[PDB]
Amino acid sequence: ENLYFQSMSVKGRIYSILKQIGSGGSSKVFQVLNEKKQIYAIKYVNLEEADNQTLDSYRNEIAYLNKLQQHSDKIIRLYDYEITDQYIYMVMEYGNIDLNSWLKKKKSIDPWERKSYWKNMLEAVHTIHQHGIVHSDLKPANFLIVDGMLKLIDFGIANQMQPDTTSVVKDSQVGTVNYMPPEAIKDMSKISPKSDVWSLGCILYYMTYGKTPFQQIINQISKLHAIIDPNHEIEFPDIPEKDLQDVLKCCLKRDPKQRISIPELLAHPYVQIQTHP
Ligand SMILES: CCc1cccc(CC)c1NC(=O)c1nn(C)c2c1CCc1cnc(Nc3ccc(C(=O)NC4CCN(C)CC4)cc3OC(F)(F)F)nc1-2
């Protein structure tokens, strides 16, 4: 729903608010225009009931996002931010849609498009791994489409919060365990870069086969048991792209030791071999 007279200031710069395009418990996202009618998304986070630990995780993610955006164009831009004791405003790159919503409204995805997105994702995640950050909770919703290019929105660093404001409402894929790796389920560090490869593999599996590998299991304890059980054979239906079949089998090995790495994935023929005549 659009906001028709609202506006906000960030570091002495005024922004017209067109509409709200998202919400967590303590947070909101707004489609906004600056003084020169350039479009942005502003993330607002209320800090009024956040403890020092939570606060410091927000501070950490902001520092890292400000640094890492210079290292890759597959991370979302953070143009400015304002940070007080009460709130954070972040002025960020705008996208017309996130990958989750895009995939919901696409049955048949173009093979070229899928490969292009796969590359974008790999480059983003590779970048955070290179600075010691394992996201540890990658879903399609963490990726924003900006003129055909996927941008990673967050680094999984910040501590999530709950609507004790209430009037409670939430979304399809926030709780989801469909992208979760076996070692995460055992775990309750032992969090390695390989955790992210499983999650990325699950996204690619969605793009290839039209669902995540354990999506069929409604019963959430049966699902978690299926993810861990070596005898539970994951399906990989035959398709023209034999390199894509290989990538998925390699990402979804349950043993993280035996599971493929991001540098390996980047040199894989799926990413590298020119299919075009
Ligand atoms: C809530 C804050 C938060 C906390 C923790 C972690 C995270 C990251 C996941 C975040 N959340 C975030 O950090 C976050 N959440 N959103 C939604 C955005 C961000 C970052 C910047 C950003 C920039 N541009 C956009 N634009 C849009 C992104 C997605 C949609 C969308 O999916 N719409 C659907 C289209 C199809 N129909 C059928 C259903 C709706 C529409 C959008 O803009 C438009 F609305 F203007 F069009 N969004 C975002």
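Note that the numbers count up from 1, one per residue, in the order the chain is shown.
Backbone N, Cα and C atoms are what each Cβ position is placed from, and that goes for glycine too.
Positions annotated as active site, proton acceptor by Swiss-Prot, on the basis of sequence analysis: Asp137. Within 10 Å of the C-beta atom of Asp137 (active site, proton acceptor) sit 17 other C-beta atoms, taking all shown protein chains into account.
Taken from Swiss-Prot, the feature ATP binding site covers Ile21, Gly22, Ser23, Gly24, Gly25, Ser26, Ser27, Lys28, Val29, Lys43, and the record attributes it to sequence analysis. Other Cβ atoms within 10 Å of the Cβ of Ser27 (ATP binding site), summed over all protein chains shown, number 18. Following the DSSP three-state reduction, the secondary structure of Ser27 (ATP binding site) is strand.
Record note (Swiss-Prot), mutagenesis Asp154 to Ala (Swiss-Prot position 664): Loss of kinase activity. The unchanged residue is displayed. Under a cutoff of 8 A between CB atoms, and with a sequence separation of 6+ in the same chain, the neighbours of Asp154 (mutagenesis position) are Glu61, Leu65, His135, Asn142. In the three-state DSSP scheme, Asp154 (mutagenesis position) falls into the coil class.
For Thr176 to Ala (Swiss-Prot position 686), Swiss-Prot lists a mutagenesis experiment annotated as follows: Loss of kinase activity. In sequence order, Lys139 make up the list of same-chain residues 6 or more apart from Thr176 (mutagenesis position) whose Cβ falls under 8 Å from its Cβ. DSSP classifies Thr176 (mutagenesis position) as coil under the three-state reduction.
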Neighbourhood of ligand 1 - recorded positions from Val29, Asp137, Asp154 with Cβ under 6 Å: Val29, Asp154
Between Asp137 (active site, proton acceptor) and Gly25 (ATP binding site), the C-alpha gap once rounded to whole angstrom: 18
Anchor-to-anchor CA distance, Å, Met188 and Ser189 (intervening 10 residues not built): 10
